[PDB]
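**Q** Shown below is the structure under consideration.
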Amino acid sequence: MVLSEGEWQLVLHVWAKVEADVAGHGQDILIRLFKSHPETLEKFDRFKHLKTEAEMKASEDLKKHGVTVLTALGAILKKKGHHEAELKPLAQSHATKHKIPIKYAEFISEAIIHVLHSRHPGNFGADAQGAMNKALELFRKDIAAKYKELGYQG
Ligand code: HEM
């Protein structure tokens with residue numbers, strides 16, 4: 001798949017807003033994922049112990065990892081489809097080291113869309129959400145293909 005330039009512009013316009021507060025958005029997205037799909041929390045030996053939303057919100061470590069996640073995702077999105085080098089090390093660590101099944105990438109995709117819709121309603125109308133979804137689908141498709149190449153499947 002290929003996004004058009006107009007779709008990329010909708011994606012990067014809302015992303016510019018996200019980047020005004022990377023830590024806050026990172027926290028919100030990981031917490032949404034762990035509340036909506038509790039099984040994902042189990043893959044994080046670092047965070048597995050957190051029992052409640054209050055505890056997640058107070059963890060400086062979780063916030064730091066949220067920044068790490070969104071910074072890496074932001075770098076991929078800014079490539080506007082030319083992301084093969086950025087994707088390679090991420091595919092390898094998530095497939096071989098962390099052992100994350102590809103279905104969980106769908107779950108975090110959902111979490112990102114939820115938080116952008118909640119925080120940025122005026123810059124995340126239906127057309128902008130559709131463009132963000134296509135971007136995330138492109139990312140998932142390419143990561144799935146690399147999983148296969150690496151011997152995992154997802
Ligand atoms: C937008 C998708 C994602 C991005 C951009 C992302 C990015 C990253 C980055 C940059 C790291 C640190 C370096 C590395 O280990 O590769 C990391 C670590 C990790 N990721 Fe992801 N990740 C994503 C989705 C997920 C999902 C869906 C899960 C699990 C449900 C996951 C599980 C982990 C784990 C367990 C670690 C190691 C944490 C630690 O113990 O420090 N990732 N991720």
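Method of determination (from the header): X-ray crystallography, 1.8 Å.
Backbone N, Cα and C atoms are what each Cβ position is placed from, and that goes for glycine too.
I grabbed these lines from Swiss-Prot:
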BINDING   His65  nitrite binding site
BINDING   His65  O2 binding site
BINDING   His94  heme b binding site
VARIANT   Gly122 to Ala  In metmyoglobin
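Each of the listed features needs to be described in terms of its position in the shown structure.
**A** Non-local contacts of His65 (nitrite binding site) by the CB criterion (under 8 A, 6+ apart in sequence, same chain) comprise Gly26, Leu30, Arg46, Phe47. Under DSSP, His65 (nitrite binding site) is assigned to a helix (H, G or I) in the three-state scheme.
Annotation note: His94 (heme b binding site) sits in a helical segment as assigned by DSSP. The Cβ of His94 (heme b binding site) has 22 neighbouring Cβ atoms from other residues within 10 Å, across all protein chains displayed.
Cβ neighbour count for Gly122 (variant position): 8 (other Cβ atoms within 10 Å of its Cβ, all protein chains included).
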**Q** Take the C-alpha atoms of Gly122 (variant position) and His94 (heme b binding site) and report the distance between them in angstrom, rounded.
**A** 34
